[PDB]
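Reviewing the structure listed below.
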4 protein chains.
Amino acid sequence: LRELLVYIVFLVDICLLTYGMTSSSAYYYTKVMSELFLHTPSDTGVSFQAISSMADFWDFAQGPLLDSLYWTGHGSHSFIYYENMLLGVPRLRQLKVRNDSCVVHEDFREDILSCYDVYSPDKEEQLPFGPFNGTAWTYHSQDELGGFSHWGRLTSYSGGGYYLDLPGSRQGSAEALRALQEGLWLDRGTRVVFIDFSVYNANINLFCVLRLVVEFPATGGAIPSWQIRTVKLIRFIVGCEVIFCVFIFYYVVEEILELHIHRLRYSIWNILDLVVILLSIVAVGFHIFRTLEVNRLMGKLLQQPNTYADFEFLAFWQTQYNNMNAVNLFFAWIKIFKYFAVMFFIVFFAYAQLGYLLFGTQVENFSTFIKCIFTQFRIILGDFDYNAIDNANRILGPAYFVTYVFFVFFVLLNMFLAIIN
Amino acid sequence: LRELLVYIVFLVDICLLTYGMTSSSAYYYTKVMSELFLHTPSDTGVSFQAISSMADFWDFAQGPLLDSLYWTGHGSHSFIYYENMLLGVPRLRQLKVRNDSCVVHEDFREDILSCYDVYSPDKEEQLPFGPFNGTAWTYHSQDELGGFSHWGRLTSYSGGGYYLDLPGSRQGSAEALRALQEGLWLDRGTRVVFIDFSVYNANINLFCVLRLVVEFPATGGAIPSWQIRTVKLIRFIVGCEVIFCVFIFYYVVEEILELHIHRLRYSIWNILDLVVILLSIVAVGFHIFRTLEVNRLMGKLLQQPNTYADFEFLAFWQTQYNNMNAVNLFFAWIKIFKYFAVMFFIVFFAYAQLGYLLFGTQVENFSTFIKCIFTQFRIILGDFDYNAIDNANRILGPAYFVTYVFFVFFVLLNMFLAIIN
Amino acid sequence: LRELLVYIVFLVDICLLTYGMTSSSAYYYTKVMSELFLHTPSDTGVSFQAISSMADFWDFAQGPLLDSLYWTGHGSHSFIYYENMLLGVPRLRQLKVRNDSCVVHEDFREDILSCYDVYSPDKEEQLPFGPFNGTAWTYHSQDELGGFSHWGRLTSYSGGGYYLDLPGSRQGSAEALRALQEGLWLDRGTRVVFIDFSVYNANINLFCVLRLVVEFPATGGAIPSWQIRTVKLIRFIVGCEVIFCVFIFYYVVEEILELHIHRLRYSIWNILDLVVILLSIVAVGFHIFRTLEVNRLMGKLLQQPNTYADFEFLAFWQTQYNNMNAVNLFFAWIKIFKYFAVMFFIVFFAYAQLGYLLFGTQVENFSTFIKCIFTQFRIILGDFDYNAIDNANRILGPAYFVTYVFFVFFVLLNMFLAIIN
Amino acid sequence: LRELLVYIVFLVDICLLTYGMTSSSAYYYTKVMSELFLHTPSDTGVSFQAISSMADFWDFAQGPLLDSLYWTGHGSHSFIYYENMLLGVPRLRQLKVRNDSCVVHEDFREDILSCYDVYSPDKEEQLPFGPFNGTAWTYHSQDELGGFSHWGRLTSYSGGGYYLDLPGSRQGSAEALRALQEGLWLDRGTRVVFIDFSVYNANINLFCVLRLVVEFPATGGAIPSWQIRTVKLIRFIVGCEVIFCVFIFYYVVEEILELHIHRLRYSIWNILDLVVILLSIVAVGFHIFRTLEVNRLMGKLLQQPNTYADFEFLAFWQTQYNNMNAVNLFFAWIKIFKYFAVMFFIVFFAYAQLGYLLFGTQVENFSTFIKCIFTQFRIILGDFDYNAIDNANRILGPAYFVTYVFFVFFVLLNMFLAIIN
Ligand SMILES: *[C@@H]1O[C@H](CO)[C@@H](O)[C@H](O)[C@H]1NC(C)=O
Ligand SMILES: *[C@@H]1O[C@H](CO)[C@@H](O)[C@H](O)[C@H]1NC(C)=O
Ligand SMILES: *[C@@H]1O[C@H](CO)[C@@H](O)[C@H](O)[C@H]1NC(C)=O
Ligand SMILES: *[C@@H]1O[C@H](CO)[C@@H](O)[C@H](O)[C@H]1NC(C)=O
């Protein structure tokens, strides 16, 4: 039709555009790259998904990441598999928090005088502490480095300081970090230690970026997380987009001509048009930023080759970019169709609240309030761990469980008997 | 309204009161604290969740709890992570049972003369047995120590004797326990060995208590259990409670004025009022007991610092306290609404009884009668282990299973056909 | 009533009789006893649930069963935990099969001349093969030993020969089995090697028996199985039974007086009476056999203490005895109520047959025809392993799976629409 | 009947024919054979299901496959268990791809000059590269070897070159492969390395074949797969088939006599006849090919015993043969009965597409488009891994999950309310 088949042409263009850079050879690259640094055992046998102390972080960052980064085809650019190059050098930016962040209660004094705190956008340390200026002991601002607010497991973070751009040799990084041990760069009151680098292979034209987080909470310990993102970086790779750039102006006019002479009563198909139109401009804006930044970053590197080229910013934005391409593509696929629970939610969150207060600690599920909707929703499906509800209190755990399951069955049965006719 | 909005004000006060001490930074403290002592391997590789013998308990209590408690910021109060202090010293109270507890049957004599027994509140040993008075070999009563009845995995316990308050140094505790080996303090007929201590950090104001149970049943072996509880201990932290203290007297009067001139016919909303009123007085009584006992326990410790300050009593009562706050909070959330199976249960417990007698041993599920309701109820949901029903007898296991599942489907189908109209 | 309340008295007597010997302290004894021999690692690290070769069976039977049986309270009767005695000595009976059991096909000769076979009640070796008479190299009949037909994993067995009653000392059993290695007692064509012994504790009066099977199939390898059974052995322990003996004669008369003057038309409540009556005589017959055999077996042992007292026979019959007590108890509990699929089964077994022929090997589920009803029934519930259906052929696996699940949903939906009214 | 009972006779003949060679002793042979080479640890502890690097492939192929193939009843034909012979010798055929396969983009030059590629039927290396002619360094065509197109995990393959027929001794294969290391036969740009051999036992007359794939993708790493197939090879074993050969001509005539004088309107029972008739000729053709090829392969081996007898071709065709026997047997069992979703699929594949683009990498499920129908169909059943949807992005993962599950429940509920009457 003159109005429907145009949208199919718009579909197949926006389909072929999203799949334009959809390497079908990416998730095995994520396998090799994830399970080369994460799951590798050390000499004493510590891996990144199973780090919890602090003295073994300095075994992880000297055995399975220093003896797992520097190979010597092979030249001097440190191909990590022999099939993908290390571009730039990693860096280790550390947040800290300060001693008088909050005050201890007066029952405990005289021994417990220094009182660190949970991380907030306030309460950091904008102060140097080490022996002499070496960049790794001096704070640097949020806009001297430009790194966006990382989102870890507990709370968000910022563009913190104390970073150390690594050298590019096996003996060099060991003589850096071993001399960094006795300085105690990881002192008592750290909140996150990052380590960031990235690698690129020729064979399928994919940049993969690797962010490795070792966060030391206020309670103690270490609860690690990783973030491996693998996308195209680059892109006849460009001519399919100039027909896609037409459709934004093609559809905003057909929207506003209905909106210009609109009546005083405007359905959800209008916002269905709007949510897929507004994401398109955000998508097409990112290409210019990529073509500036990727070129700037390799221009920064072919002279002065020992420097951290920051790929994490446009890596995160490229990842949210093709996430947004997936989401507006899905909205386009749903747009092809253009041809009581009040007594349930307030008790649903009540059982969630009961599960959060009973099962506070002792379970790493049920542990914030949101996760007490996701767990308590998975229980409606059938994924549950009763051997850690019954291993928590032994009296109210099963008492919660049996009557919650009977409540779910009662409320799923009650609605249908009067709605069947 | 004048009767409904007051209850919302009562809700938001009782909500903010329960969340007054709801550290959102507690379950990672339970992670670090649990997985620092439980899951730590020894030199020969024994962990607390995987202890079963008796000669390896004395490797667990000399490698991963003696080389995992005494670190040397750092002073002399034994910060276990470098971020949480060891307050007091642990202790090791041991129950025992006596030789003539029950008599062997007459077919077996002449070799099997000593006959220990399952644990009961009777049948203990109120007798010293070691070389000389050192507190670890002499019984102490239930009210010389004051410890409540612990509830282990098999049956309850009492405030038993034989305890050993540990010293506060690395060489000292090793010279204690190594000299305690050749005395054979853990002899043949023990029923529980406890070890209790607790740690507190400044950074978020939480007391976590740790009770570690190694119980040696009448059959032999060891089947360990732990109990880690982590709560506030302390608490402008107090002024939100004086408005909450008003509402008890506010609502008991409005209950009894209906009850004073009551008719001769009193619904379940009355006991709905009663169950949330009666828990409130029990809740507000605990604060005075905390403010006495926490102060007494740190008064006991700043002079004579080498002593066990008993936190387990008010720790258990604080834990049942905020459990009760969760339960009456849930009853308040359910109280916002104030604006045939006879041929199924007797066969349900019959299949439970059949499963208990067929699957007696060989499965650590199905193993008491209650657990044959919880397992045989989980089978209605979908969590089951058919590779240990079929690995038990191979003939009646599947015969039980298939016809029980067909019975559940038949009785879940039969009720709906006549109730649909 | 005069007919109903008598049955309740019969219930409570038959309930208290079955629970007369229902040690509530048995499944932890099965835990300690199972996980003391099964899951124990060797020096080179082989456990009984993970044995598959033949040269490591002789590490399992020299490290974690010879250094895990002989401890030196402690006398000379080999308490294995220090809390349960080793009564008698173990023995190792071996079946074999003969060289000309079946003939190879004529394409393969000249190299493959000896042709052993799958086990049958025929085709054994009633022949000695070792150097000299020592009982371990000479066949013994099915009625020289009296052992019942064991049922292993593949097929049944018989009372085979070649057994070796072990000595009762640490050096003695090692000098037995090490001298038994170079004789090659486990030669190429074995089908089962057993090892049987049993242990008894005073503390709760339970005999546990342990049968450990290492079967070498015709294909090769070893696919082990165990059989641990733990029951009373013994039994004021006897006077509750003389009232139970009354009810057999009480109810057979009331059955036959209805059957003597019966009409020419006899419902399933009659066979409901019969199945619970006929099991009662079988139950009460076993007590006399226990009181003879248990007494005979300890009479065999207090003189000549170095001999295998065969507990496995009445152990198996005691286990099927209290299984039958569970089953007729369940029938009594179901008897308190005395106050199209033709187009589904033939395709059900057809999909079972398709799954057996597609998924023949490569999966240890789906592997006989029966197990292709149990697996293909578990798929209706939700326990399935799609990562070994898709890891078998990759083309017909999912093709079987998706349309079988759609068939199950179609046939579970089709029956209800016409049966709702 | 004269038309129905003939088909039952045809059933029981075609049943007994398919089960004619249905070794009930095959899946334990697959257990021993799979878990003898796959799951065996090396000296440094690498197994075949857990190989990912390249320098540890040369530990897998020198410890747990060179010290796990050559045993020294025992003669000189290398019985691998002592109960199944090694017939022939293994071989190691390697595919490669060439340097100028695709060109790098112009932003990256001067360092990244060699650019290998994903595997295709084009782009190989038909060129020798090693020092001198030894067969292992020279390409051989697809029809010099005759090996069919293997189907690995990523994409299909072909009959590639570079193979090395192994010798038949322990010292010989080690002196082959250790001298093959310094030549670097596994160089940077390999795509698959195969290793193929097969073993046969006398005891139940089964040939099992073993294909072991170590594929090095374009990204790097190694993602291994295996293929173990175990069938009869041979077959009074032949006389049951001459009655089965009658039924093809018996039923094609009864089909075409209906088809010769057929009306101008031909139901799906006709193609139901056709799909079970046409597979029968394909089945009966394979027997002649087996009787030629099995005889040729053992004729190739009794003289010149050090050669690879290719069993993989007729092994794959025998496996698809008894797969086809299972499928037409199932169609025969279904043939005994001869006596809106348009708004669901386009959003079903839309959610699949959203899951493929969100969950591209980071999950080895959800990873191609097809697997986003199999996973997103398993979610309707209940097998899902929410701890890798929530561990992927943390924002859209649960947002996808909750509304997809609510969509599935809404569309499964909506169809029944109007179809109930
Ligand atoms: C941090 O603590 C140290 C003592 O350990 C103290 O000297 C210093 O002044 C404190 N600095 C801040 C910013 O709290
Ligand atoms: C306990 O047993 C010992 C022998 O081991 C005996 O000497 C002692 O009297 C017994 N004591 C009790 C209280 O049973
Ligand atoms: C078994 O095989 C051996 C050769 O290994 C042969 O000497 C002996 O006669 C055979 N015995 C039987 C009973 O098959
Ligand atoms: C492969 O690369 C090498 C350099 O490593 C080069 O000398 C050779 O000519 C290339 N051959 C092909 C076929 O690309």
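Here chain A follows Swiss-Prot for its numbers: 101-172, 181-343, 351-381, 384-456, 480-561, in order, are the residues you see.
How was it done? The header gives electron microscopy, 3.1 Å.
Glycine too: its Cβ is placed from the backbone N, Cα and C atoms.
Look at Swiss-Prot and you will find A:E370, A:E373, A:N387, A:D390 tagged as Ca(2+) binding site, backed by similarity to another entry. Cβ neighbour count for A:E373 (Ca(2+) binding site) (all protein chains, 10 Å cutoff from its Cβ): 13.
The DSSP secondary structure for A:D523 (mutagenesis position) is coil. A:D523 to Q appears in Swiss-Prot as a mutagenesis experiment; the accompanying note says: Increased permeability of dimethylamine and trimethylamine and decreased permeability of magnesium.
Looking at Swiss-Prot, you'll find the mutagenesis A:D525 to K noted as follows: Increased permeability of dimethylamine and trimethylamine and decreased permeability of magnesium. Sequence-distant contacts of A:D525 (mutagenesis position), defined by Cβ-Cβ distance under 8 angstroms and a gap of at least six in the same chain, are A:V503, A:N505.
Under the heading of mutagenesis, Swiss-Prot lists A:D530 to A and annotates it as follows: Does not affect ion channel activity. With a cut-off of 8 Å between CB atoms and residues at least 6 apart in sequence, the same chain places A:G537, A:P538 near A:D530 (mutagenesis position), listed in sequence order.
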For A:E370 (Ca(2+) binding site), the number of other Cβ atoms found within 10 Å of its own Cβ: 13
Rounded distance in angstrom between the Cα atoms of A:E373 (Ca(2+) binding site) and A:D523 (mutagenesis position): 48
Endpoint distance, Cα to Cα in Å, for the 8-residue gap that opens after A:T172 and closes at A:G181: 9
Sites among the mutagenesis positions A:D523, A:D525, A:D530 close to chain D [C-beta, under 8 Å]: A:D523
Listed in sequence order, residues not in A:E370, A:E373, A:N387, A:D390 with Cβ within 8 Å of the centre of the Ca(2+) site Cβ atoms: A:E369, A:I371, A:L374, A:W386, A:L391
Whole-number Å value for how far A:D523 (mutagenesis position) lies from A:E370 (Ca(2+) binding site) (Cα to Cα): 45
Number of Cβ atoms other than its own within 10 Å, given for A:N387 (Ca(2+) binding site): 13
Rounded Cα-Cα span from A:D390 (Ca(2+) binding site) to A:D523 (mutagenesis position), Å: 37
Gap-flanking C-alpha distance, A:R343-A:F351 [7 residues absent from model], angstrom: 9
Protein Cβ atoms within 10 Å of A:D523 (mutagenesis position), excluding its own: 17
Assigned element (helix, strand, coil) containing A:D530 (mutagenesis position), judged by DSSP: coil
Coarse DSSP state, helix versus strand versus coil, of A:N387 (Ca(2+) binding site): helix
Other CB atoms within 10 A, centred on A:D390 (Ca(2+) binding site): 19
